[PDB]
Amino acid sequence: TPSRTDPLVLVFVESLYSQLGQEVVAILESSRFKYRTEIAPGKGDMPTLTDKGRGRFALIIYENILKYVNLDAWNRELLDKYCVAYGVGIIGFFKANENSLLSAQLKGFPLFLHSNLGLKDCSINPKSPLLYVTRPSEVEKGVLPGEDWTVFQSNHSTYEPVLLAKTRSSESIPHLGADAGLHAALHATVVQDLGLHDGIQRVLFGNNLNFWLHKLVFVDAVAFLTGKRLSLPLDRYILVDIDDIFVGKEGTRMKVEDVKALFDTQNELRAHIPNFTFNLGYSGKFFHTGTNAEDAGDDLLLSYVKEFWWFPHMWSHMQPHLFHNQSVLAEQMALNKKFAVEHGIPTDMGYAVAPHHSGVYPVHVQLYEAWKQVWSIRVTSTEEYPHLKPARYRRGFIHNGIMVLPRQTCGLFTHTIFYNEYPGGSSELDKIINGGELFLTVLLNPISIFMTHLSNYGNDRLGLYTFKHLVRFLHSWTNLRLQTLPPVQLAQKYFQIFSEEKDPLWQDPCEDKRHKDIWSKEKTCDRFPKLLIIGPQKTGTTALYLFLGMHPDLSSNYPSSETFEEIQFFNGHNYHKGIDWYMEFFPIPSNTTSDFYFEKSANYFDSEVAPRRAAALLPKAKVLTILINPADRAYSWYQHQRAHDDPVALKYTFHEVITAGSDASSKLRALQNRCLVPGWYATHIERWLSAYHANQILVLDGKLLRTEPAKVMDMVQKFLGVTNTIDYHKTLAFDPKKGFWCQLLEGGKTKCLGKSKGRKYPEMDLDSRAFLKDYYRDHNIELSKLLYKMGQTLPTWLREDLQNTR
Amino acid sequence: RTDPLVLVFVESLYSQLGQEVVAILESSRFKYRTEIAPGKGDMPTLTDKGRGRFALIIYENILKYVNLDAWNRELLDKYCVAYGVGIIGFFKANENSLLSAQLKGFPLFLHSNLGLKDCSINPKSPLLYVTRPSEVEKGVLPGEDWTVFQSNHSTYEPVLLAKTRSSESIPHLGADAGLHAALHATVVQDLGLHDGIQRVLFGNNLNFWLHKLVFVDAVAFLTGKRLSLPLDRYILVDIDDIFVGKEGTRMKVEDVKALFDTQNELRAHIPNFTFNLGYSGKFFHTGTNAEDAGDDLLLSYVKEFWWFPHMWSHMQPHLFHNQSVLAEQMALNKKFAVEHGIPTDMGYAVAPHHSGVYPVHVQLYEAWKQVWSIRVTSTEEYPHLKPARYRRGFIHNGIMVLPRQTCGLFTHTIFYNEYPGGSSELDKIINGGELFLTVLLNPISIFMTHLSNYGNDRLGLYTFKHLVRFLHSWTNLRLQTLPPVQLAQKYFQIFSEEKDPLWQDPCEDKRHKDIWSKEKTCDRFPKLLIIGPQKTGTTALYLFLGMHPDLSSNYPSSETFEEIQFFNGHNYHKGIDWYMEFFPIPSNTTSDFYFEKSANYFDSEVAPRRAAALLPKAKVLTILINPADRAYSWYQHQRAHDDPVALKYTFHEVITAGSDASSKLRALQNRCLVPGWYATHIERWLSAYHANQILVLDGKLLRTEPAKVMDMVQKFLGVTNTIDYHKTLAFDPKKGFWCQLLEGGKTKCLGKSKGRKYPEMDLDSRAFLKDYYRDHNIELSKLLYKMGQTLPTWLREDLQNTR
């Protein structure tokens, strides 16, 4: 049976910032394993592990292993009972403590910890079950960084050594017993607890994650203890892009000898990773820059050509975003395509690259259109977002059907030609390879597209050095099946493994200062409305939206007409078309100031998607919901559909719609769902409250909005921080025709809320009112708890209902 | 062990039974926590450090106790066994529920939806230990609903036994039951030896009045009397309106004899019964020859009977501004009292109909001390009209104010009789009603009656004679009479809280607020409190806020201190009205946005609760800087002061020093270290107020650009327009700090005390304070993030570098 505990990882950190806590989190985020961080005091209790029937975390990780061992007797017995009952394993790290004695028996453990050791010459012991998967690896010779290290000693089946190292001193650990041999034994720096007795399996790391081999063994520990409910594939896809072909300063371009060395090294790599190809990024304009030795390089590249893969930059090699006009981008692409055909450099590849490694950001719709039109490229790639790093942080997204992949750095950068400039000298190259960012990128990302340059190539041949040494190091210490995918199938595989990648969320370019600077100035995050009026619909959401709009500072957004009266941009085409199409709608905000913009969609509340999607792009935004008795709101929706005179609302009475069960036809069930689901007000507000700050969220009494709208409008202006408040008692009037309050216009004219909503209806049936009162009883009880916990006011009708039992 | 705290699982707080359960727990005044029992939901962690959160657990609905997930059920049962936490459970009759069902996990069968009659207490149970054994409660128990319990076990002992309404026994009688119906158990005790936890199960809902009585006894029994409510009850009977009333009001000869005879019968019940006679001179001798003979007999009482004045004037202090006119009316009534020879010593009076009690006028309290020297007074209205239980006496101006109780006659209405609620409503408050509950739950009861009342149905005499008889039949409490002044001293000895005056706005009473003029405004009370801690730059923020013309500062008492220190100071004790006079009175047309700044308020425990009671709306603002630089700035402030301790020792010598340090050295240590606390103090404000209510400023930013901090403050206050403080502030290099820019480019800097430039604290003291504040700065970062306020720049820097 499936583990009761979820694939979720519980990570006990000393603090988030703290170096080991951040390294643990960075591995979980890269793996895109789901996790929850808690700060674990030793004293502090463990969070309620279970959620009914299931353990929260299949796996538990203690950054500070002393926080796990030092527990109160009650919380310790509770956690141990959970670990045995659910089979949750524990990963623990030890840090040497100055205060702590060097040698100590671990709490609860027979195990002995010997701390503050220099170590050297680390080896993997095949014996321990932990990393069979990793090949027995070469001995990592030389000095392991850090005095700090802890080694583990115990004799039992319980404890199997995984990593074994020597002390720096030739002499063994001092005051060794007779039993210990003259020669020092290799000391265990990582141990696996079978944990049969405990009932839980553990993996204990002597030293910090920072030491690069601990990051490798930590990935294996998470995989083992989880039960590998989800595992990271052995399989790794590598693409190497050589940007700036026919581009660069003289000498950057490969000479005849450099082009031969590129071809020969491709053939050496291929053995490692099969069907190794090189993907050559070219700019025409730059091309034939070269002199006679560089032009002989260009000739050898084309003699290569059929083998090698090819993609365009711009002849201009300008970033496409800059070029707002799509025809100018398409013309630059068509020139580079003509050169490729003349060359014979394969059109077939149907690959293209953002020029200047840019234009991908901020996402330019004209670039995506021009790429389909001229090159038909399904796939592209970008470093840029959200930033350069985390590498892990960025994930591929799909937009307009084009699959966008995350680009990775060697650590060589365009800006700095020279390795030397790169701080930290030769040891910094070794550090990125062992436990470095480039090593971690291959360890954690199933797919890695490495950016290099031709210009880089004419040089040290640092590109050849880097990849030849990386592949050798990976083969010595880990077993990965290295593959290359043709970029289009690789992208399809990427967005199959990550669903989320498939459906991207994209930040406005503004947020990153450099993305905002590429992006046109006018577009702003601010431009999208600060405030979202989420519903539920038939709140009388259109009346609130109309009355809010009035305040001059406060400006409403221009609804998509097509989608509906309600803007419905999120659900509607507008998102799909893109954020940029919606912003274009918006006029550039006034120069003097930008207006406090707001929108109102029913759809936002109704959709699950809309709350999470809105909170990701504008977490800033104030969120506003309006709750009235859910029966009167259901009846007002039924009377709205009848006004619509849609066939279902004409056919079925409100009582026949709600009563109808599964029997009801799909249209009757859709009407039932629109009556009842939005009824759910507590369930829907809880989703918004899980995303949005309490201050961020305002829950209005919709009874009060109907009976005195001006009191509700004063609460809304305060909640928005609108610059000016409005006395809505002076600007609103009761329209007897409507039977509701409306905006007062000069001349005493009234601008009522939309007729369709709140359309005049017959009295609600008493039997339908009684039926809906009983149907909503438990929903109204949970709404009262939620609003009290918010501190938000409960609806006046809900307080009255919950005071009298009747 | 387990704390006295009670965990109460309600279906809902709101619901009627949930509120009745809570009202009994509150009247008992035992500490409790209400949770809505989730069927699904887990219980909150019961235990803390090895102690149980609640010694006792109560399930309003027993289905909330039985429905658990297997994990949370096993957790709760393990807690109950390990700590001996008892469980009280009630059944609710349910249509859905079967008429007969076995309770889950226990043998005890439930038979539901029964009429019942003729309830008795099983002889084992006292039931109330104190009380004499109760007679069979004859007649019909209300409600179909009832559940009876059946089981064979040592575990289950019957406490209450009743009969079915029908002669025939309840259908599906068990084998155990005989052909004749057994007396069926409506309340059972589970010894819970086997279970490990003792339980008490009540068949029917709390609402039925006898369940409230048995519930008080259940709490007393199961506790182990860890918490108990005193046996002892103090009763005073005030007869208002002596020699007052319309003709015919004055008592008849035979009614006055019956009053005297009944006083002598009551005395037997409780010794040294006294009646306390409230008189108006002016009205006196209204009566004709038979009423004047009543007035004569009243005065023949006089020595025996206790006496108190109602004003001859019956003026309300609101009406006359002048205190001298009130004091003269009081002096005339005092002269009449002496001529009677009515004892001075009691020195007790009450306002007629609590007239002019409120709104509190300072002149009334002054005149009362001056003319009548009354330690004690009483009022019905307060603290709140209801619940009566809610009402607690308070102390103000040294006078002890006691809660008055109704028999149910209402002064407020001209006639209670005339106005509906009827004769049956008086009988209902006496039987298990509000008047009975008032004596049951309130350790001290002052009952208001009237001489005029007597002339009447003599419903007052009926009500109290029947109430006392009913209390004596069914309960035992030790009834006592305490003279009102000693009774008040005893009251405020038993609760400190009452003694500590409760400060409330007039706002609560709409009619009292209306008496008060419009001019008094919210604005006049400082909307904004800058709580500290001090030397954050709270005085700079206060000065720059005041600077905005819309925003007006209060005027610090010269004498009191630079800071108002209202709350801390005595003046707070002096009163809210003295403070409202103090800040300028807002124009009638418009009221200014007033603010004050006291260092104390943030630091003090007292200040959070005191500010939240009076504001309560008011905005609260605190300023946090690196707590080490704030401690060093306080040390350098005391040196400037040249306080002898701060001059003698360096900051490191002050903090290292232990008990060796003298009281002055420890006071300087505390002023350096405590305010460092910022997360601990902000958590108390965050437990009371909305995020909007509270603003936490980055004090490093206020020092380095004050104008950025002033923009955040104006936004937080909701000032209509912000003002650019980058144009009105300037950095004064001499000061080393930002100051107000004046025309001419002159700077108006912070006072001498702060803003002094001194050479930085020593590296060893900085390292020591960094390590000392590490865990405080970590908790501050959590709290500010949860607030949603950003952590200070200095706090982010401090928390990133572990070293």
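We number chain B the way Swiss-Prot does; in order, the residues shown are 80-882.
The header says electron microscopy, 4.5 Å.
Just so you know, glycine gets a Cβ as well, placed from its N, Cα and C.
Per Swiss-Prot, mutagenesis B:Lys614 to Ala is noted as: Loss of heparan sulfate-glucosamine N-sulfotransferase activity. The feature adenosine 3',5'-bisphosphate binding site is assigned by Swiss-Prot to B:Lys614, B:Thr615, B:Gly616, B:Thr617, B:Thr618, B:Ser712, B:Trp817, B:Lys833, B:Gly834, B:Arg835, B:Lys836, B:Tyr837. What Swiss-Prot records for B:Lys614 is active site, for sulfotransferase activity, and it gives a curator's inference as the kind of evidence.
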Count, for each of the binding-site residues B:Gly616, B:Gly834, the other C-beta atoms lying within 10 angstroms of its own C-beta, and report the residue with the smallest count.
B:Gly834
Measuring Cα to Cα, how far is B:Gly834 (adenosine 3',5'-bisphosphate binding site) from B:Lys614 (mutagenesis position) in Å?
9
For a quick check of understanding: among the recorded positions B:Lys614, B:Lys836, which residue's Cβ has the most other Cβ atoms within 10 Å?
B:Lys614
In sequence order, which same-chain residues at least six apart have a C-beta under 8 angstroms from B:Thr618 (adenosine 3',5'-bisphosphate binding site)?
B:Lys676, B:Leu829, B:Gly830, B:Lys833
Using Cβ-Cβ distances, find the residues under 8 Å from B:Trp817 (adenosine 3',5'-bisphosphate binding site) that belong to the same chain and are at least 6 apart in sequence, listing them in sequence order.
B:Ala619, B:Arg782, B:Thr783, B:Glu784, B:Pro785, B:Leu808, B:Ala809, B:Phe810, B:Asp811
Would you measure the largest Cα separation among B:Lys614, B:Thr615, B:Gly616, B:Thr617, B:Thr618, B:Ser712, B:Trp817, B:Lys833, B:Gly834, B:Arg835, B:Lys836, B:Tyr837 for the adenosine 3',5'-bisphosphate site and round it to whole Å?
20
Where does B:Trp817 (adenosine 3',5'-bisphosphate binding site) sit by DSSP, helix, strand or coil?
strand
DSSP three-state call for B:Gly834 (adenosine 3',5'-bisphosphate binding site): helix, strand or coil?
coil
Can you tell me the CA-to-CA distance separating B:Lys836 (adenosine 3',5'-bisphosphate binding site) and B:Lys614 (mutagenesis position), as a whole number of Å?
14
